[PDB]
Amino acid sequence: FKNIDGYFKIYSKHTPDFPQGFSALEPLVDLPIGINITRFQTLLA
Amino acid sequence: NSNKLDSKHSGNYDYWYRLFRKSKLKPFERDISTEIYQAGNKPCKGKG
Ligand SMILES: *[C@@H]1O[C@H](CO)[C@@H](O)[C@H](O)[C@H]1NC(C)=O
């Protein structure tokens, strides 16, 4: 994710410690939010 | 020029504008707040 001049950007790739082979990422959404953001948290199930 | 919806007898002070901000305002960034500007080194919270 990023928020350069707004325009919230989300990318995602699902590949069926950490894998070493290269992986790409495809944008699904691109929405111009244009707000001030400072902190991040993740929800759970 | 709009002196119709923004003028009437006895005056209208409804609108507002900011002069005291802790720093410069970044483009396209709203800084809505009612926070008293600090002068000197006092943590005064209020008017006066
Ligand atoms: C956005 O947030 C930062 C960190 O609080 C602040 O420095 C900045 O002035 C804010 N944007 C504005 C009000 O232009």
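Using Swiss-Prot numbers, chain A covers 194-209, 215-243, in order.
How was it done? The header gives electron microscopy, 3.3 Å.
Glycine is no exception: its Cβ is also placed from the backbone N, Cα and C atoms.
The Cβ of A:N234 (mutagenesis position) lies under 8 Å from the Cβ of no residue that is in the same chain and 6 or more residues away along the sequence. Here the residue is the original one, but Swiss-Prot notes a mutagenesis experiment at this spot, A:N234 to Q: Increased resistance to neutralizing antibodies.
What Swiss-Prot says about the natural variant A:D215 to G is this: In strain: Beta/B.1.351. Sequence-distant contacts (6 or more apart, same chain, Cβ under 8 Å) of A:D215 (variant position) do not exist in this structure.
Under natural variants, Swiss-Prot gives A:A222 to V with this note: In strain: 20A.EU1. With a 10 A radius on its CB, A:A222 (variant position) counts 7 other CB atoms from all the protein chains.
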Intermolecular Cβ proximity, recorded positions A:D215, A:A222, A:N234 versus chain B, under 8 Å: A:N234
